[PDB]
Amino acid sequence: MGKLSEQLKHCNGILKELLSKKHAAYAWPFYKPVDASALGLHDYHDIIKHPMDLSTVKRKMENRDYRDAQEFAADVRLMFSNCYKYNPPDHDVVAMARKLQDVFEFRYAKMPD
Ligand SMILES: COCC(COC)n1c(-c2cc(C)c(=O)n(C)c2)nc2cc(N3CCOCC3)ccc21
């Protein structure tokens, strides 16, 4: 019942929700690492120094890599920030990031004390 454990449970619930069918219509571009070569995005790794995606957040949670909620939240926000950095703000993927980040921020704010 440690505070860090309990907050990490809330983080894991958020993570499960972001990966759930409820949000699938807009969450899917964040499921796997951006495959820059496959998508023809040959500048992606010159612009984004620290790629992040929900499969990587899941592997790090399963590995007990995150020591607290703050470390978890940093990777999820790195994923969104990467999207806002690389993409013109009017691109479909940006609208999808905005929507999924709204899901994230509102539930992250319900963190237990
Ligand atoms: C809505 O996203 C559109 C972009 C298009 O990039 C060229 N996109 C990204 C993508 C995502 C992010 C976060 C980003 O910043 N960029 C630039 C592209 N990842 C993708 C993966 C796929 N597929 C098709 C379905 O099976 C899986 C592979 C298809 C499109 C994708």
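One is the number of the first residue shown, and numbering goes on along the chain from there.
The backbone N, Cα and C atoms fix where each Cβ goes, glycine too.
Record features (Swiss-Prot):
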DOMAIN    2-111  domain 'Bromo 2'
MUTAGEN   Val34 to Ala (Swiss-Prot position 376)  Abolished binding to histone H4 acetylated at 'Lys-12' (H4K12ac)
MUTAGEN   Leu39 to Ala (Swiss-Prot position 381)  Reduced binding to histone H4 acetylated at 'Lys-12' (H4K12ac)
MUTAGEN   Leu41 to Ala (Swiss-Prot position 383)  Reduced binding to histone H4 acetylated at 'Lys-12' (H4K12ac)
MUTAGEN   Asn87 to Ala (Swiss-Prot position 429)  Abolished binding to histone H4 acetylated at 'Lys-12' (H4K12ac)
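In sequence order, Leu41, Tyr44, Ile48, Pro51, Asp53, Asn82 make up the list of same-chain residues 6 or more apart from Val34 (mutagenesis position) whose Cβ falls under 8 Å from its Cβ. According to DSSP, the secondary structure content of the domain 'Bromo 2' (2-111) in residues is 78 helix, 0 strand, 32 coil. Look at the mutagenesis positions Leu39, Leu41 and count other Cβ atoms within 10 Å of each Cβ; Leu39 has the fewest. Of all Cβ atoms in the shown protein chains, 17 besides its own fall within 10 Å of the Cβ of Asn87 (mutagenesis position). Cα of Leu39 (mutagenesis position) to Cα of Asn87 (mutagenesis position): a span of 13 Å.
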